[PDB]
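Student: Before I ask anything, here is the structure I am working with.
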Protein chains: 2
Amino acid sequence: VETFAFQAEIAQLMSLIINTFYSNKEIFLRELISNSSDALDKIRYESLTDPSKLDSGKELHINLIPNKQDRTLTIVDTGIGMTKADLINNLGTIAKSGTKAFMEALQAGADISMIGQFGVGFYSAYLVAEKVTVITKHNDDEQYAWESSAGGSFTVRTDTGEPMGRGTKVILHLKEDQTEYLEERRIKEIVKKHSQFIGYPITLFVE
Amino acid sequence: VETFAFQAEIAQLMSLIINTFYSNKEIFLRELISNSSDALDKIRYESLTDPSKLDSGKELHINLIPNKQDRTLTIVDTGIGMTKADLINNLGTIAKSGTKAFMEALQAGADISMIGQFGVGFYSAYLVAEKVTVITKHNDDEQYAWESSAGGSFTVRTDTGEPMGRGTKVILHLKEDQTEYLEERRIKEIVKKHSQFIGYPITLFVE
Ligand SMILES: COc1cc(Cc2nc3ccccc3c3nc(N)nn23)cc(OC)c1
Ligand SMILES: COc1cc(Cc2nc3ccccc3c3nc(N)nn23)cc(OC)c1
């Protein structure tokens, strides 16, 4: 298990998301579904010139899985997935400029719900989750687990759980007061409101 | 010069865009700027693992160029650009499913401004343009010119104009009654309203 420090700017963003009083927390779901849709778009596009890229699974979809026993909400996609280099370096590099723009927009009167316009919507997970675990598998790379409870550090290890084929599972370990996002009614409401035209099937699992 | 038929579903979409009474035409600009931003995101991401991909130009930006003598508004980006296969086959293949979803959403009460949510925002160009010409250059491929005035066909040829390095120029040959989109005031207004947080510099050229 390897431990890494977030760049100062990302740690600062995560602290803002965790500390700022902001009641409209439900937007985390739209941001993660959007991220899944983007990853699904990428593998779909790649498959048009190299069909063998779908040997790891032809189905392009999103699953939403609540688990009350674990207090987790999991967003699963069969998108392109992420490499070790994405997890350690690439995503953070891209996120630096978006974070700067977002935090400047916030000082100028924008609000947290606009986070996705800056390409850093992933971190909105911290509105509802005390810990986020990400399991991901890219073609021609190993299955990895990324994890962070904020506090300035994240970990990456090779994952030895159930093999996933290709894609990403974002596991939200929900804060004690955020268990409404395990309720079928509440998830259905939020998907209808903010994610109604996503171009891939979204299946909400039942407990 | 090669001439191709649009798929029936795309021709149908273009006819809907051209024929439907819909006053909120200004949204074409947001859709094309969004497309440029996406292409810029792609080359930026690629460059992180292969720096030589920016040998064709390091600057990542968007230019908006009006020309009253030609009655054109040109949207230029230094994004990843498009291949011959993109222009002839790939983009149309992806667009088929999005078109179906969009046209179904329209029958259910959605409006034309939501076109971007279905990944077919490019065709919104036909709200204001009688002809659209696209000049594009991808790394390791030739510079191409795509062109269509709708009517069910488009053309692709190798471009012999000024070499562009890398990226895409979308040239909108404006309809006679749509010359307001050449006015500096009007473009500035529209960019401020719909494209205010794009993560790349947008330069509006003056005539
Ligand atoms: C900036 O930090 C991030 C951002 C993301 C969003 C993100 N980025 C990607 C980049 C390339 C290929 C696939 C994906 C991707 N798939 C999914 N589901 N999210 N996601 C995911 C993430 O997981 C640890 C960290
Ligand atoms: C569906 O039909 C389309 C769609 C587009 C949008 C589009 N698609 C891309 C795909 C891959 C790489 C770059 C781009 C791209 N750059 C830009 N500016 N638009 N654009 C552009 C287009 O130009 C002829 C036709």
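Since chain B takes its numbers from Swiss-Prot, the residues it shows come out as 17-223.
Backbone N, Cα and C atoms are what each Cβ position is placed from, and that goes for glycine too.
Okay, so Swiss-Prot annotates it like this:
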- B:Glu47 to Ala: Strong ATP-binding. Strong interaction with HSF1, HIF1A, ERBB2, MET, KEAP1 and RHOBTB2. No effect on interaction with TSC1 (MUTAGEN)
- B:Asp93 to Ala: Impaired ATP-binding. Strong interaction with HIF1A, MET, KEAP1 and RHOBTB2. Loss of interaction with HSF1 and ERBB2. Los of interaction with TSC1 (MUTAGEN)
- B:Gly97 to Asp: Abolishes ATPase activity (MUTAGEN)
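Quick one: where do these features end up spatially?
Tutor: There are 22 other CB atoms within 10 A of the CB of B:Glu47 (mutagenesis position), with all protein chains counted.
All protein chains considered, the CB of B:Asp93 (mutagenesis position) has 27 other CB atoms within 10 Å.
Just so you know, the Cβ of B:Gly97 (mutagenesis position) picks up 24 other Cβ atoms within 10 Å once every protein chain is counted.
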